[PDB]
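Just below is one structure, and these are the notes that go with it.
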Amino acid sequence: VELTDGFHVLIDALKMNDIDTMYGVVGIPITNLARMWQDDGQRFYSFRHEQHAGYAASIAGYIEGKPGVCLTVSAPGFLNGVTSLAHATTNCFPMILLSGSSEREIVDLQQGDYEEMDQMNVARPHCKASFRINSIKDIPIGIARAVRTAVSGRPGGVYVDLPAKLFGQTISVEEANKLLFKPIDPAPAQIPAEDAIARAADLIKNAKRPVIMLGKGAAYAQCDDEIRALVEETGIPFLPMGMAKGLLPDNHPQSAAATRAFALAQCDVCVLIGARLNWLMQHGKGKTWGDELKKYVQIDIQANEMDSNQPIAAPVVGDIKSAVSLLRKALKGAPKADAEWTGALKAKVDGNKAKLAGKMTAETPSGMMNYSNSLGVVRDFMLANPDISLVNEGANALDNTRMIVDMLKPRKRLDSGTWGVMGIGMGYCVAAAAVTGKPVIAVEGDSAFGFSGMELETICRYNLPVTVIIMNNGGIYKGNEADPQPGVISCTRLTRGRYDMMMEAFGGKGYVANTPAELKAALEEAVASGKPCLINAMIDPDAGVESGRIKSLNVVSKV
Amino acid sequence: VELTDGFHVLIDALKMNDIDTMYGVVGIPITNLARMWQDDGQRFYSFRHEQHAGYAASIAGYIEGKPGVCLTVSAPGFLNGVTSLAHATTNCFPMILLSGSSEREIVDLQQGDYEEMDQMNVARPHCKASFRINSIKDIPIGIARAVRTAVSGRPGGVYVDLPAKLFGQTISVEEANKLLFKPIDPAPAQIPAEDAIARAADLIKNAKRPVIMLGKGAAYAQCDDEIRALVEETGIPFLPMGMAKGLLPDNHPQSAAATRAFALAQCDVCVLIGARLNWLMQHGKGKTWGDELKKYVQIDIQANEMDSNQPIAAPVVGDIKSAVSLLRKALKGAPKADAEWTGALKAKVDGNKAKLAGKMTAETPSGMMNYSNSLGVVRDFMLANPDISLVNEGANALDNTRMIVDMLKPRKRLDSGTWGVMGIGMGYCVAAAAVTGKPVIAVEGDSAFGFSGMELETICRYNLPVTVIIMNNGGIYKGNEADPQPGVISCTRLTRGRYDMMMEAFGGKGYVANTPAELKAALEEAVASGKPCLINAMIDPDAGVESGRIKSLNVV
Amino acid sequence: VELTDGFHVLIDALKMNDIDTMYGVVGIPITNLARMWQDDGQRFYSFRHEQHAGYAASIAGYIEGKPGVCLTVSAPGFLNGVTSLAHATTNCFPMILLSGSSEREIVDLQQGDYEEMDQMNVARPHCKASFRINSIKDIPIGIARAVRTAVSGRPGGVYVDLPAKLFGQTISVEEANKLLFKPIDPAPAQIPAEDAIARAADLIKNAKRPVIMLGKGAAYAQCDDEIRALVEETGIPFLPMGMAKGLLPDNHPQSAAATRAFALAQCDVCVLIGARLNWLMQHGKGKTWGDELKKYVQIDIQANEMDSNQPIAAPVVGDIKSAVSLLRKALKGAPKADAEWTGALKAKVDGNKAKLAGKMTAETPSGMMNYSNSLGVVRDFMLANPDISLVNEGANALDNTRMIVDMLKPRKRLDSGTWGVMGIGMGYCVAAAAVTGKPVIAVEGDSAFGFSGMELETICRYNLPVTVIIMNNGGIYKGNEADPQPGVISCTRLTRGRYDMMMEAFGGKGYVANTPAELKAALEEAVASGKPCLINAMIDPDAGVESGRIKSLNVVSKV
Ligand SMILES: CC(C)(COP(=O)(O)OP(=O)(O)OC[C@H]1O[C@@H](n2cnc3c(N)ncnc32)[C@H](O)[C@@H]1OP(=O)(O)O)[C@@H](O)C(=O)NCCC(=O)NCCSC=O
Ligand SMILES: CC(C)(COP(=O)(O)OP(=O)(O)OC[C@H]1O[C@@H](n2cnc3c(N)ncnc32)[C@H](O)[C@@H]1OP(=O)(O)O)[C@@H](O)C(=O)NCCC(=O)NCCSC=O
Ligand SMILES: CC(C)(COP(=O)(O)OP(=O)(O)OC[C@H]1O[C@@H](n2cnc3c(N)ncnc32)[C@H](O)[C@@H]1OP(=O)(O)O)[C@@H](O)C(=O)NCCC(=O)NCCSC=O
Ligand SMILES: Nc1ncnc2c1ncn2[C@@H]1O[C@H](COP(=O)(O)OP(=O)(O)O)[C@@H](O)[C@H]1O
Ligand SMILES: Nc1ncnc2c1ncn2[C@@H]1O[C@H](COP(=O)(O)OP(=O)(O)O)[C@@H](O)[C@H]1O
Ligand SMILES: Nc1ncnc2c1ncn2[C@@H]1O[C@H](COP(=O)(O)OP(=O)(O)O)[C@@H](O)[C@H]1O
Ligand SMILES: Cc1ncc(C[n+]2csc(CCOP(=O)(O)OP(=O)(O)O)c2C)c(N)n1
Ligand SMILES: Cc1ncc(C[n+]2csc(CCOP(=O)(O)OP(=O)(O)O)c2C)c(N)n1
Ligand SMILES: Cc1ncc(C[n+]2csc(CCOP(=O)(O)OP(=O)(O)O)c2C)c(N)n1
Ligand SMILES: [Mg+2]
Ligand SMILES: [Mg+2]
Ligand SMILES: [Mg+2]
């Protein structure tokens, strides 16, 4: 009687659920799983730290809508990956963290096993579900549960614990072929009731000053044509959230992005599509909303997200494609949005964009670029080459890039997200590169960059078409904070380092850009090369503000 | 300018979400919330332990389809209640545990506050969501979140922590009104796609030996006519789980319940409606399903319940009403289930029902009834008087009542549930009585009863129309296990006590029933009286088996 | 080769660690463990609810100083027991909760097993350690870990999970006899350094107005003669906490119990022996301490209890017997406490006790006793028969009994404890009765009593010499609160029930006491009978105050 083993039943189970890629770091007891994945003919990206392997999995899930799969070792490795899972879950990204674990008997008596942890129970606050496959026969059901939990409902992270002893267990090949199966419809449509849609349609039809807010949930849904058709048919101005940029082209004539403050403050009806009223929208209260409760229409797959922050006049619960399709039919033939409202916003948009053009044009000393003229080069490049992933994180490097760099295409901009995480940079590059088969540009704050910088080597090791732009201003927010005491460096200072040399140390191409013209040539050459590059863009130490746009949220002393 | 406080904002917020009743036990810091709730004109049921106030909340949620609300105090009080919240969440019953809590400053530094516990964090395993309302301005939103989490998606338990310092906060009446609001559509319809339904419909159409399993999820949905119309148009044999009894009347001619083993073992397609393929269904494998993988259609609101145990050939995700109405239109005009299959099951049901009648008809010595002839009395009474709730727990007393007592009306049978909880009895009685305003009958095993027994006094204090029947066999399973050592009583033995005397200690009516005739006359008189009663039914000590139907789950 | 099994290896392991008693409720999968415990020749007390089985274990640990052992089923049963474990842990009582659990494979994939719960992980907030013995060979090490964790350091509750499949596992008898072992010195002495003791000795020697506070930690330590010798040699006034009553006789001439307010408010040095500065002492701050930081000396085995609430001038860390023995030698030969201080307190004590004697003497209508004249009968009885356990809980029934009922002997008074738990009544009776082999009296509030009342049957089933006194006033605090609306009973009302009849229903003896003289005869007759009794003492519905002594802690409306 012929036999297979846990390694292969897991390999096959993952393949049966359409996983052909993992991101990880090897070591006991999962090295030979990693090897066999590759022997079988599938991709493994080995990283320098499991956190960045996990950030990668997380954004592969966002981009593709199937779970990014991260593989780690026990206790210390798991723990590094679970920090990313946590991130996945918070951002609603389908992701599965698989981690080897030690011996049940010793761990449960807390005797001091190798890398001892109840990893299943430690993951619980950080995922939707935390499972463990103890037995070879349950691998296919276990992976099915993991894939459904990650992709269904509100998508998110799932932990699957893989005890050391799972892998060497054996089972007949006949058995395993019966047990192996592919879940039917793991992320199903969920259609809202007619009256939910009618309540929304009523509010929109009667709006004097309506605005649509698209979040990364809408982007994730992959119904770009449906959403655009809704915005166009209704004539409603729209505002994208950070990662919703490009869902509709950022230069769409109905965009009110360039006049956000006025739009939100003065609107009567606000239509939220896959966007939470969390801190990024100031919870639907205070100055930013004109000190009043708007009439919120909200489309979301999570029923109890409704009324989380402010009352929602027209809650629509279901998947965005299903809901938007119905809302469109419900609004079909109705008058377009108030022309004096859309005109008022269009005038503001033009006036504000003209003022930004004047900033991107201004001239600075060599090695002392500002955020406008430097990122204005990236803007121009991304308008000409839109089919490229734009990774972004930092304070001033994030806020100024979201404002300046226009995305014409969807699921391309990949940023710090719901938690404002510094660290997602290089993992996001690796994953974007792996899943898209196309170039990647990263605009990195230099502090931001340090949280995943060692993964330059990983980017080089896989010869990926990634171009890292370091907005090198020599610190956190600024690089010129005075020494607190004689010969003591300030806590916000960084070395104004030669990150180009660091990249060259691992076989990458390095550049220093001291002027907008130098940055242009370097970026054009780097992207066209198709090779791992890093551009060290020299930004004025005094150019940025404390925390960028969110300087209000700081706690300062007054006594 | 006129003020209101935390107590009143909470009361208003609760009322705005259609809550008019709470079950609880008062004390620091929430006694005055309880009082003011009553002063306002709302109901408060005080219990003798918070666990049973909790079980009462849970089943009120089930029956009504809106959160049962339990109110407790900090640490020890909270813990008692969260045991019940945990049970609710496991059973999918909407419920809100409100518990007062102590000083943040002192609790967070673990300094030894009064009844110190991080109740919010201790609640998390036992509920869908654990919240804390710290500030008066957030009460309307906090209560909206609790209600929506309890009733939307898979319904279940929510914990809301109410720090002592919440209640004494003030705010302008003008502000309070502005903040107070009513959630729109807190338990929304969720509709499945055409092709999820069409896949299910084709599985059913080409079935040769189909079966419909109805779970308490289907009973909870309150779409009794949709589900009955589905059964009667397809002509498919059906089977109810313990609390799905009465959804269709248990004597409906398409019921294959009395030949369950053969139906599950021999079916090819199995349509699960609001029922999990959990231990109660042998996880969809083993001897009870004929040692093969069936083609499953499953209708459930929780997407990731699919494939939890066995591959599901046709997963239909959505609320049962929406799914069933669509599935009905998809199957309309299609031929009925194969006649040789439905005729074969009907024949085995008839023969098995005849065997049971012989057991019920038979005669035993006075004071030594068995489970058949004793529960035959309850069967007849519930066929003649079906608009009565039936609470049931125990081992032999549960399993035999589920088999013998036919339910003809939906959401009446209220039993141990997914966790096989001994302890739900008297709390279930108080809630069922409170929310229906109609009579209740409890069939309680004597061990089962002792978990909530002291709540007899609660039932008497509120003068509720509850008749408690104790299956007094003198122990757990059996009342005659021998002393392991000389003069040492065995662990399964219970005093064969005068539970009737206990009932009468608190003002209720007691009966001792030694024969079926005595049981019948007592039950008829008790139910007609509309007073709190207890019938001490004297059962043969040797009439039980080990653990009832689930004897095989024991480790020897 | 001869074989034993998991049932017996556990039975033997428990016996090897000196457990001969368990308190529990049976059912799957632990019934046959319960049976075999008894077959082997050991005690099992079956209860009506696992909570009260657990409260029993908890107080058996306090009284004996070896872990009380509670046995339950999976999920629902475990959960009821863990509520008591939590109580054990909070109060510092050595206790082990053993619970059967379901199938690892199904539970870990959350498939819906019979009574499904990760009981190991659910217990964690409620015990010192939460373990699981998965394998037969680890049973003796597992039980050793449990016994050491419960009795060592600060004592407390330990959870031990017993998977269904543990019990039918087999092992040679030879193997099991080698593996079986008895821990050496599981609750060791811990001696404080000479300078810790000298710092305390200095503070005491210089005190003008010193007071010693004994807590139940000191009582638990079982060094009654050492502690009494310290109090007598130094001449320092002393105050017992609730369960420290009787450690020294409550009528000791150095007791300042009857003048607590003045003693605490006016002292300079306060010596805390196994007593926390928690809510029971108002955290060492405010009015009760004269709005000043005393010079605290504190003896405790838990190092980091020190400075938990207020700064501790002389922290002494170690076991109380070891610490007191050294402090005595350090103070030996020194002058006794200031005579004008001890005299001032002695005058207050006499004046206050005379005023209480006048209350216990007053006359009331039949069926309308107050708390003074009713409990004054119990006082007189407990002075004449001191070798009896006194269980107590309630609001006015607790506060008035602690004040009035004097304990001459140690570890006899057993009350609501650190959390003020209503529910410990009948389990405490069963356990006290089981471990002492002597009579038990309970003074129960009627609300308090309802939380464990059904365990009257258990008390009767084991024919235990327990006398339950129900302070029957018809409610919580009072029994006369007006109907809030017409025909609606107030939330604090209870039926003024015939609890005597309830007791008679299960073979117990019942009494109604309408007068102090009737209560006296009943109590005298009940205790001497040696049989399960209940006295229904009829107390005036209007006699008590809201929450007793802790009415300040209530939250009342003012708007
Ligand atoms: C919280 C926010 C959503 C709040 O939004 P705002 O910053 O107020 O608006 P933004 O959309 O970012 O745009 C800022 C302003 O630029 C304007 N804007 C936008 N696009 C344009 C163009 N194309 N041309 C001209 N002006 C433009 C826009 O109208 C705003 O002006 P007005 O209309 O005048 O307002 C955002 O700051 C955000 O997403 N922050 C993420 C912060 C983070 O994660 N940080 C990690 C580092 S933490 C650091 O300590
Ligand atoms: C696990 C189960 C779902 C398994 O279902 P079964 O018991 O096998 O089926 P049931 O529907 O109860 O029916 C039992 C048998 O009686 C038959 N049956 C049912 N109704 C009738 C009538 N009206 N007349 C004649 N026969 C009948 C039915 O065909 C079965 O025989 P066959 O077809 O021949 O099988 C059930 O036992 C259950 O719900 N258990 C919960 C137990 C629990 O939680 N207990 C708490 C105590 S724990 C104690 O230790
Ligand atoms: C928190 C406390 C330690 C605070 O102590 P106090 O109540 O202030 O002091 P107590 O020692 O209880 O005694 C009260 C008063 O009686 C006096 N006293 C004590 N003994 C005597 C005798 N023998 N004779 C005369 N007077 C006496 C003592 O000096 C006090 O008066 P003064 O010197 O004048 O103060 C205590 O209340 C306590 O242990 N409470 C437990 C509460 C609980 O757990 N409740 C559960 C139900 S919760 C209800 O809602
Ligand atoms: N397919 C989908 N259909 C509907 N809603 C979705 C879908 N996928 C994710 N969501 C929801 O989209 C929302 C994303 O919001 P958020 O992460 O706050 O976006 P942003 O930060 O861009 O505002 C979440 O509330 C999530 O439940
Ligand atoms: N309105 C509803 N629509 C769809 N599914 C529901 C609804 N209410 C509850 N459910 C589902 O019903 C199921 C209840 O199953 P279970 O408690 O195991 O029933 P039983 O014990 O009767 O088999 C759960 O899976 C739950 O998610
Ligand atoms: N053998 C021992 N030696 C020293 N300290 C002990 C010993 N056993 C318990 N303790 C300590 O005694 C203290 C008991 O305090 P607590 O429960 O607050 O008493 P009370 O409530 O009577 O004031 C705990 O801090 C505990 O760590
Ligand atoms: C994990 C993590 N650590 C710390 C922070 C706080 N934080 C926000 S921005 C930032 C760095 C900003 O500096 P930089 O990336 O260089 O951008 P700049 O303002 O200089 O352009 C840090 C550390 C964070 N958001 N996440
Ligand atoms: C809280 C809790 N504790 C224990 C159990 C285990 N258990 C199952 S049935 C049962 C009692 C069965 O005896 P009884 O209620 O008298 O029914 P009988 O078979 O005697 O008719 C117990 C204690 C449980 N399910 N829940
Ligand atoms: C588990 C638990 N629930 C609730 C409380 C709050 N509580 C304190 S005292 C009390 C009852 C007091 O009434 P009773 O026992 O009859 O004493 P009385 O004042 O009437 O003498 C309650 C419910 C508590 N301490 N513990
Ligand atoms: Mg910087
Ligand atoms: Mg029984
Ligand atoms: Mg009372």
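Chain B is numbered as in Swiss-Prot, which gives 7-562 for the residues shown.
Recorded method is X-ray crystallography, 2.2 Å.
Positions of Cβ are set from backbone N, Cα and C atoms, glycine also.
Swiss-Prot lists B:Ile34, B:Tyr120, B:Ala263, B:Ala264, B:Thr265, B:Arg266, B:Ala267, B:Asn358, B:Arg408, B:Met409, B:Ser553, B:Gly554, B:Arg555 with the feature substrate binding site. In sequence order, B:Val79, B:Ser80, B:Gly106, B:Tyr120, B:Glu121, B:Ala170 are the residues near B:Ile34 (substrate binding site), counting only same-chain partners six or more apart with C-beta under 8 A. Secondary structure from DSSP puts B:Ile34 (substrate binding site) in coil.
Positions annotated as ADP binding site by Swiss-Prot, on the basis of experimental evidence: B:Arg160, B:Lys222, B:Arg282, B:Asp306, B:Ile326. Residue density at B:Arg160 (ADP binding site): 15 other Cβ atoms are found within 10 A of its Cβ, drawing on all protein chains shown.
According to Swiss-Prot, the thiamine diphosphate binding site annotation covers B:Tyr377, B:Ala401, B:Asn402, B:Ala403, B:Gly426, B:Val427, B:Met428, B:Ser453, B:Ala454, B:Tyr483. Remark: B:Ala454 (thiamine diphosphate binding site) has B:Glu399, B:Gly400, B:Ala401, B:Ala403, B:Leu404, B:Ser422, B:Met428, B:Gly429, B:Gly431 as non-local neighbours, by Cβ distance under 8 Å and separation of at least 6 in sequence. Classification of B:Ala454 (thiamine diphosphate binding site) by DSSP places it within a helix.
In the three-state DSSP scheme, B:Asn479 (Mg(2+) binding site) is classed as coil. The annotation Mg(2+) binding site is assigned in Swiss-Prot to B:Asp452, B:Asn479, B:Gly481 on the grounds of experimental evidence.
Secondary structure from DSSP puts B:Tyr120 (mutagenesis position) in coil. In Swiss-Prot, the entry for mutagenesis B:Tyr120 to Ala states: 3-fold reduction in the affinity binding and strong reduction in the catalytic efficiency for oxalyl-CoA. The structure shown retains the original residue.
Here Swiss-Prot describes B:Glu121 to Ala as a published mutagenesis experiment; the accompanying note says: 2-fold reduction in the affinity binding and strong reduction in the catalytic efficiency for oxalyl-CoA.
Annotation of the published mutagenesis B:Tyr483 to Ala in Swiss-Prot: Does not affect oxalyl-CoA binding, but it strongly reduces the catalytic efficiency for oxalyl-CoA; the original residue is retained in the structure shown. Under a cutoff of 8 A between CB atoms, and with a sequence separation of 6+ in the same chain, the neighbours of B:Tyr483 (mutagenesis position) are B:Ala401, B:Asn402, B:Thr498, B:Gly550, B:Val551, B:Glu552, B:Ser553, B:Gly554.
Quoted from Swiss-Prot, the note attached to the mutagenesis of B:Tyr483 to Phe states: 2-fold reduction in the affinity binding and strong reduction in the catalytic efficiency for oxalyl-CoA.
A simple Cβ count within 10 Å picks out one of the binding-site residues B:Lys222, B:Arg282, B:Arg408, B:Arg555 as the most packed, and that one is B:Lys222. Checking the binding-site residues B:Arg160, B:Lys222, B:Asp306, B:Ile326, B:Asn402, B:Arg408 against chain C with a Cβ-Cβ cut-off under 8 Å leaves no residue at all. Only B:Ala267, B:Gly426 of the recorded positions listed as B:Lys222, B:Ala267, B:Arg282, B:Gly426, B:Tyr483 bring a Cβ under 6 Å of any atom of ligand 2; the order follows the sequence.
Ligand 3 lies under 6 Å from the Cβ of the following binding-site residues, listed in sequence order from B:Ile34, B:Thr265, B:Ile326, B:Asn479: B:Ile34. Taking the mean position of the Cβ atoms of B:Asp452, B:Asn479, B:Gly481 as the Mg(2+) site, the remaining residues of that chain whose Cβ falls within 8 Å of it are B:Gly451, B:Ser453, B:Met477, B:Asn478, B:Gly480, B:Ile482, B:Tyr483, B:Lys484, B:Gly485, B:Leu500, B:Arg502, B:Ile545, B:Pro547, B:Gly550. Proximity of B:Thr265 (substrate binding site) to non-local residues of its own chain (separation of 6 or more, Cβ distance below 8 Å) is seen for B:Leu351, B:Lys354, B:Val355, B:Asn358, given in sequence order. Note: the CA-CA distance between B:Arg555 (substrate binding site) and B:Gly426 (thiamine diphosphate binding site) rounds to 12 Å. Largest Cα-Cα distance over the residues recorded as binding substrate, namely B:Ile34, B:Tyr120, B:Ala263, B:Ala264, B:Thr265, B:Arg266, B:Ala267, B:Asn358, B:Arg408, B:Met409, B:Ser553, B:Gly554, B:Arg555, equals 60 Å. Residue pair B:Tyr377 (thiamine diphosphate binding site) / B:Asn479 (Mg(2+) binding site) shows a Cα separation of 10 Å. Of all the binding-site residues in the record (B:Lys222, B:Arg282, B:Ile326, B:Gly481), the one with the smallest CA separation from B:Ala263 (substrate binding site) is B:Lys222.
Listed in sequence order, B:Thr294 are the same-chain residues six or more apart from B:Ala267 (substrate binding site) with CB atoms under 8 A from its CB. Using a 10 Å Cα-Cα cut-off from B:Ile326 (ADP binding site), none of the binding-site residues among B:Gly426, B:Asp452, B:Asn479, B:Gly481 qualify.
Between the alpha carbons (Cα) of B:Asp452 (Mg(2+) binding site) and B:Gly426 (thiamine diphosphate binding site) lies a span of roughly 15 Å.
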